[PDB]
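Visitor: Take a look at this one; I'll ask things after.
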Amino acid sequence: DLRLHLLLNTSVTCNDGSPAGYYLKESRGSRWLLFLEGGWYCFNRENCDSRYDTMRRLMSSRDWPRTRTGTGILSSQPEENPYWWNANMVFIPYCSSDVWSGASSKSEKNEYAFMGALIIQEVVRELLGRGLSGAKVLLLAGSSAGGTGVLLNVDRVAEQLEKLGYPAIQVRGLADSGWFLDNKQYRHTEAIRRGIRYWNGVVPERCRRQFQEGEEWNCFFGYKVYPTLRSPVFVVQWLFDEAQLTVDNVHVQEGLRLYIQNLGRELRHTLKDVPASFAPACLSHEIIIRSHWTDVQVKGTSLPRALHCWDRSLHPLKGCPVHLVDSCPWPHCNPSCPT
Ligand SMILES: Oc1c(C[NH+]2CCOCC2)ccc2ccccc12
Ligand SMILES: *[C@@H]1O[C@H](CO)[C@@H](O)[C@H](O)[C@H]1NC(C)=O
């Protein structure tokens, strides 16, 4: 169980103005995993109002429970988490509906607050007083919108710790199911463009400088923002991601067969030069906090093993690979895919 702490700076809020927060389980014998929850987003007054009605835990802390059970990479049991079972564990709930990009308070012109980028900054600052000041490695991880959130925020956390005087903490990222293609749909980007303006969204500075004003939406797509990042980032992405297919209007004859095979090939291509990555040929979505995340393998290597090999590479390795991408071209051509 991880224990809830609401932020002491009550000006850093969820969408409805309630305080944001984090769930923490300390491990005093260890020198930190900070996980960003996902859950889509909203981009105007009308669809944010709908989300407040039936997805309110993603917009408010008013009904959060006092504890959460750590699962998958957040579990403290070696049988469930061979990778980092002894680490300090943090779960940051997603209550800003902005893909963790926003920096805008609720005001007399704004019905909702969109503060995802500032929530991450404030969690880091308050954790430094609870033990993070002594850390050797801070791994910023996340699933779905939280995985895109890692890509948008990992270099800002690194800069924050450097400016605060902690140059010895190594900041790294782990992006799960947050690597999308802005491709042609099977049946018939504007929502991101509108969302960024609604949220006052912020993107990493080197990427912003490349694409310039009005084109910041580009930095939400992994294959465009990743080359601009300085922190080490491990990318986990199913080749046939269910959220990607939903946006593509896919739910089998020749036209759809070719569409699906082309999607897998394009995703494989975007990862060819990503040295730390794990990309199985499965139809699924998210994995790192699922309890059975230890089951899937690529070329004989599990995801917990690949992450352990990544740790060793940051001190190629014999029998300990870090770049693992399936080549077979159809969902479940990998026998270890989730049923
Ligand atoms: O915008 C898209 C997404 C989701 N976006 C959400 C926010 O961050 C980045 C990805 C997924 C598939 C898409 C396919 C084609 C065009 C746009 C797409
Ligand atoms: C609380 O957070 C806001 C927004 O980031 C910031 O402007 C303010 O300085 C913070 N308060 C303190 C005491 O640091």
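Residue numbering for chain A follows Swiss-Prot, covering 88-118, 120-276, 288-350, 356-419, 428-451 in order.
So how was this one determined? The header says X-ray crystallography, 1.5 Å.
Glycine is no exception: its Cβ is also placed from the backbone N, Cα and C atoms.
For reference, Swiss-Prot lists these features for the protein:
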- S232 to A: Abolishes enzyme activity. Unable to mediate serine depalmitoleoylation of WNT proteins (MUTAGEN)
- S232: active site, charge relay system (ACT_SITE)
- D340: active site, charge relay system (ACT_SITE)
- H389: active site, charge relay system (ACT_SITE)
Visitor: In whole Å, note down how far the CA of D340 (active site, charge relay system) lies from the CA of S232 (mutagenesis position).
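Guide: The separation of the Cα atoms works out to 10 Å.
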Visitor: Look up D340 (active site, charge relay system) in the DSSP assignment and reduce it to helix, strand or coil.
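Guide: Once the DSSP labels are grouped into three classes, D340 (active site, charge relay system) ends up as strand.
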Visitor: Where the chain breaks for 11 residues between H276 and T288, how wide is that break in Å, taking the Cα atoms?
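Guide: Per the coordinates, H276 lies 13 Å from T288, Cα to Cα.
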Visitor: Please name the residue among the recorded positions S232, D340, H389 whose C-beta has the most neighbouring C-beta atoms within 10 angstroms.
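Guide: Of the recorded positions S232, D340, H389, the most buried by Cβ count within 10 Å is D340.
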Visitor: Cα-Cα distance in Å from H419 to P428, with 8 residues unmodelled between them?
Guide: 12
Visitor: Just to verify a number: CA distance, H389 (active site, charge relay system) to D340 (active site, charge relay system), in angstrom, no decimals.
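Guide: Distance (Cα to Cα, whole Å): 6 Å.
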Visitor: Between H350 and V356 the model skips 5 residues. Roughly how many angstrom lie between the two CA atoms, to the nearest whole number?
Guide: 10
